[PDB]
Amino acid sequence: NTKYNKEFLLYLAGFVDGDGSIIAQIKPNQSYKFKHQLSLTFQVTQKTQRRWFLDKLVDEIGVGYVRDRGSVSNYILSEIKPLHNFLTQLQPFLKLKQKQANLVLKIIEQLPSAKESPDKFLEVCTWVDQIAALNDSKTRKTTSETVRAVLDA
Amino acid sequence: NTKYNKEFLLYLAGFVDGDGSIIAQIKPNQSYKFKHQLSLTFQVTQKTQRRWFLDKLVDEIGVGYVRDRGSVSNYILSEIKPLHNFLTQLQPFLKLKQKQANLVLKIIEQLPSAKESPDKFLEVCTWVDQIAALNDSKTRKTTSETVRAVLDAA
DNA sequence: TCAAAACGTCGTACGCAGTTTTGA
DNA sequence: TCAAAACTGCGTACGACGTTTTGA
Ligand SMILES: [Mg+2]
Ligand SMILES: [Mg+2]
Ligand SMILES: [Mg+2]
Ligand SMILES: [Mg+2]
């Protein structure tokens, strides 16, 4: 568990509000108790030509990794506990994605508890709905309603 | 000249490297002594639904305006003199657009002496070439060489 | 199972210009 | 003539998902 330079957090919050993405998903996966994975992702996108910038993120955040996909690359942070540490420090400086940040911090904390009750899990699922509401969501499919519509069994 | 708070500059540089644009142009306009205007623009683009963000920049930078062209909006800063003050304090915190900014800054300084000479005017136009090379330029037409092949017809 | 990684899809929301006009 | 504003075109570089696989 590490602490970040505030001047680095400020700059990064601006960049994240620009080209970053704080993403929460419900993934239809039969292998899970409630037939769905709760997925949290922090991501920063950039033209692969500027992959060096993303490399620096990995170095400076100390965790996460870069993935290439043709012309575009992504810094990706998915691991729940480093995500929590990082987002908790970033969140106060975000202006466009602060709500998304806080909802994710929230979702994370309620995660053991959500693996117990079919309707605690659905509650966390609605928090995910809120995150996508705040984002410029366009191709979403699996909402919280498609989750209770499955628990109908 | 207004001096900006460092925390504001830091966040903003990050946002500018994300969704901003530092733009230099050679505009074919025959009302100009060399048949072209040197145009410098600092721009921040955003979905109009989030206009408030851009409108706050107007408050915080204390100059510039916002225009809405349908689904997106822009904060625009063109006035050469506040542009210089602003980009001077912002530039140390930029990481992707630092070069563009420093280039725009010295285009501004040499702008009077470029009124003087067609040669000094072409040198300056070279700097505009460099700004566009550093950007993700895709639809450029008028270059420093377009200017040369027009100053020759004389 | 589950956290996490891997791999693909899709519609913009940006960026980066162009052209033309204003108003002394 | 000029600084500056106004208006327009266009091709991504992003954003924000989906679907499937890993590896104990
Ligand atoms: Mg953006
Ligand atoms: Mg929305
Ligand atoms: Mg960008
Ligand atoms: Mg380039």
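First residue shown is number 1, and so on along the chain.
Per the header of the entry, the method used was X-ray crystallography, 2.5 Å.
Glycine residues also receive a Cβ, built from the backbone N, Cα and C atoms like all the rest.
The Mg(2+) 1 binding site annotation in Swiss-Prot covers B:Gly18, B:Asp19. Annotation comment: Swiss-Prot describes B:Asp19 as Mg(2+) 2 binding site. Looking at Swiss-Prot, the entry for mutagenesis of B:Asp19 to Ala, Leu or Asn (Swiss-Prot position 20) says: Loss of catalytic activity. Reduced affinity for DNA. One mutagenesis experiment catalogued in Swiss-Prot, B:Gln25 to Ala or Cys (Swiss-Prot position 26), is accompanied by this note: Alters the specificity of the endonuclease. Swiss-Prot documents B:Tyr32 to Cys, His or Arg (Swiss-Prot position 33) as a published mutagenesis change and attaches the note Alters the specificity of the endonuclease. What Swiss-Prot says about the mutagenesis result for B:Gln43 to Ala, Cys, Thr, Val or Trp (Swiss-Prot position 44) is this: Alters the specificity of the endonuclease. What Swiss-Prot says about the mutagenesis result for B:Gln46 to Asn (Swiss-Prot position 47) is this: Strongly reduced affinity for DNA. No effect on catalytic activity. Where Swiss-Prot documents B:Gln46 to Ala, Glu or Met (Swiss-Prot position 47) as a mutagenesis experiment, the accompanying text is: Loss of catalytic activity. Swiss-Prot lists B:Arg67 to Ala (Swiss-Prot position 68) among its mutagenesis entries, and the accompanying note reads: Loss of activity. In Swiss-Prot, a mutagenesis experiment is listed as B:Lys97 to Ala (Swiss-Prot position 98), annotated with the note Strongly reduced affinity for DNA. Increased catalytic activity. Among the mutagenesis entries in Swiss-Prot is B:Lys97 to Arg (Swiss-Prot position 98), noted as: Strongly reduced affinity for DNA. No effect on catalytic activity.
Features recorded in Swiss-Prot, as mapped to the structure shown.
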residue	record	Cβ neighbours (10 Å)
B:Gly18	Mg(2+) 1 binding site	20
B:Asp19	mutagenesis position	19
B:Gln25	mutagenesis position	16
B:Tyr32	mutagenesis position	12
B:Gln43	mutagenesis position	16
B:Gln46	mutagenesis position	21
B:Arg67	mutagenesis position	10
B:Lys97	mutagenesis position	23
Of all listed recorded positions, namely B:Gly18, B:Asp19, B:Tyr32, B:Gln43, B:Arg67, B:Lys97, those lying near chain A with CB under 8 A: B:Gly18, B:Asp19
DSSP-derived class (H/G/I helix, E/B strand, else coil) of B:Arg67 (mutagenesis position): strand
Those recorded positions, out of B:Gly18, B:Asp19, B:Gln25, B:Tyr32, B:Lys97, that come within 10 angstroms of B:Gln43 (mutagenesis position) at the Cα: B:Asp19
C-alpha spacing of B:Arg67 (mutagenesis position) relative to B:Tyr32 (mutagenesis position), in angstrom: 26
Spatially closest candidate among B:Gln25, B:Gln46, B:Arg67, B:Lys97, the listed mutagenesis positions, to B:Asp19 (mutagenesis position) (Cα to Cα): B:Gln46
Of B:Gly18, B:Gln25, B:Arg67, B:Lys97, recorded positions neighbouring ligand 3, Cβ under 6 A: B:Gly18
Spatial separation of B:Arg67 (mutagenesis position) from B:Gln46 (mutagenesis position) - C-alpha basis, Å: 11
Alpha-carbon distance [B:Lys97 (mutagenesis position); B:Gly18 (Mg(2+) 1 binding site)] in Å: 10
Cα separation, B:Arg67 (mutagenesis position) to B:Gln25 (mutagenesis position) (Å, whole number): 19
Integer Cα-Cα distance in angstrom, B:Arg67 (mutagenesis position) to B:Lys97 (mutagenesis position): 23
